[PDB]
Amino acid sequence: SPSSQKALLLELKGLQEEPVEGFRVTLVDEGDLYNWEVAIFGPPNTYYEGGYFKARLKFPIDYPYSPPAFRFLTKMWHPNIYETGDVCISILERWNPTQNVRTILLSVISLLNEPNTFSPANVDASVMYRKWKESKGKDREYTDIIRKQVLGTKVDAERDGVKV
Ligand SMILES: COCC(=O)N[C@@H](Cc1ccc(-c2cc(Cl)cc(Cl)c2)cc1)[C@H](O)[C@@H](O)C(=O)O
């Protein structure tokens with residue numbers, strides 16, 4: 001039996017018993033231990049509030065000696081998230097056999113809340129964000145886009161029977 005199996009079943013249980021705030025973790029519908037659904041809710045008092053965003057963790061067979069891959073399925077406009085959904089996360093500071101899903105999920109919240117415009121993944125989002133912060137949020141173009149995606153997700157919430 002793969003060492004990964006037991007490490008993932010334990011990590012799944014830990015996260016369903018003590019969730020990271022805003023995240024809800026399950027397997028995909030076919031029950032593949034190695035492919036997790038991640039449901040992410042925008043927190044109150046942010047432009048993401050009321051959001052329902054979906055992402056995926058794909059784990060290798062040798063986890064935790066190699067890192068999972070993380071990808072948004074929801075389209076997202078952010079200096080650090082690619083067109084594809086892939087994400088800008090160093091720890092994927094670098095990966096260790098002692099890092100774990102809980103740390104990955106917190107480093108997503110950290111990428112979310114504080115964009116790095118130094119090495120952007122989405123260069124137009126990145127320059128549009130610097131301009132937004134420059135204006136001390138007086139300029140509405142970046143938050144217009146986020147607001148639209150957030151409202152869009154209410155369709156996904158409804159298709160999935162969630163629960164915002
Ligand atoms: C442009 O929109 C930017 C935005 O709303 N930023 C927020 C940071 C922030 C906080 C939380 C998240 C966040 C957290 C989780 Cl757990 C899920 C999601 Cl979808 C977003 C992202 C950014 C705020 O500026 C921040 O100061 C606050 O109100 O806490």
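Every residue number used here counts from 1 along the chain in the order it is shown.
Just so you know, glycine gets a Cβ as well, placed from its N, Cα and C.
As annotated by Swiss-Prot, active site, glycyl thioester intermediate applies to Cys88. Within the same chain, the residues at least 6 positions away from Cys88 (mutagenesis position) whose Cβ sits under 8 Å from its Cβ are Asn80, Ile81, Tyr82, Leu111, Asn116, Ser119, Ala121, listed in sequence order.
Swiss-Prot gives this note for the published mutagenesis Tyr65 to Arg (Swiss-Prot position 70): Loss of RBX1-binding. Note on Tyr65 (mutagenesis position): other Cβ atoms within 10 Å of its Cβ, all shown chains, come to 12.
The DSSP secondary structure for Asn80 (mutagenesis position) is coil. In Swiss-Prot, a published mutagenesis experiment is listed as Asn80 to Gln (Swiss-Prot position 85), annotated Inhibits both mono and polyubiquitination of NFKBIA.
One mutagenesis experiment named in Swiss-Prot is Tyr82 to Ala (Swiss-Prot position 87), and its note says Decreases polyubiquitination of NFKBIA.
For the mutagenesis result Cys88 to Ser or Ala (Swiss-Prot position 93), the note given in Swiss-Prot is Loss of function.
Reduced to three states, the DSSP call for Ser90 (mutagenesis position) is coil. Using a 10 Å radius centred on the Cβ of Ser90 (mutagenesis position) and all shown protein chains, the other Cβ atoms total 10. Swiss-Prot documents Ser90 to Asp (Swiss-Prot position 95) as a published mutagenesis change and attaches the note Inhibits both mono and polyubiquitination of NFKBIA.
Quoted from Swiss-Prot, the note attached to the mutagenesis of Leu92 to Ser (Swiss-Prot position 97) states: Loss of function.
What Swiss-Prot says about the mutagenesis result for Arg94 to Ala (Swiss-Prot position 113) is this: Decrease in substrate affinity and ubiquitin transfer rate for neddylated CRL2(FEM1C)-UBE2R1 complex.
One entry in Swiss-Prot concerns the mutagenesis experiment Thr98 to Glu (Swiss-Prot position 117). Its note says: Loss of RBX1-binding. Non-local neighbourhood of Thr98 (mutagenesis position): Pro64, each in the same chain, at least six residues away, with C-beta under 8 Å from its C-beta. In the three-state DSSP scheme, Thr98 (mutagenesis position) falls into the coil class.
In Swiss-Prot, a mutagenesis experiment is listed as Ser110 to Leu (Swiss-Prot position 129), annotated with the note No effect on activity, when assayed in a Sic1-SCF-cdc4 ubiquitination assay. In the three-state DSSP reading, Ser110 (mutagenesis position) counts as helix.
The C-beta environment of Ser110 (mutagenesis position), restricted to residues of the same chain at least 6 apart in sequence and closer than 8 Å, is empty. Recorded in Swiss-Prot as a mutagenesis result, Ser110 to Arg (Swiss-Prot position 129) carries the remark: Complete loss of activity, when assayed in a Sic1-SCF-cdc4 ubiquitination assay.
The annotation that Swiss-Prot gives for the mutagenesis experiment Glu114 to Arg (Swiss-Prot position 133) reads: No effect on activity, when assayed in a Sic1-SCF-cdc4 ubiquitination assay. In sequence order, no residues are near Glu114 (mutagenesis position), counting only same-chain partners six or more apart with C-beta under 8 A.
Other Cβ atoms within 10 Å of the Cβ of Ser119 (mutagenesis position), summed over all protein chains shown, number 10. What Swiss-Prot notes for the published mutagenesis of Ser119 to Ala (Swiss-Prot position 138) is this: Decreases monoubiquitination of NFKBIA and inhibits polyubiquitination of NFKBIA.
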Ask   = Can you give the distance in Å from the Cα of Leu92 to the Cα of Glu93, which flank 14 unmodelled residues?
value = 9
Request  = To the nearest whole angstrom, state the Cα distance for the pair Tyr65 (mutagenesis position) and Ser90 (mutagenesis position).
outcome  = 16
Task = Go through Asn80, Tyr82, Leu92, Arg94, our mutagenesis positions, and report the one whose Cβ sees the most other Cβ atoms within 10 Å.
result = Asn80
Message = What whole-number Å value do you get for the CA-CA distance of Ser90 (mutagenesis position) and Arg94 (mutagenesis position)?
response = 6
Task = Express the distance between the Cα positions of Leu92 (mutagenesis position) and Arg94 (mutagenesis position) as a whole number of Å.
result = 6
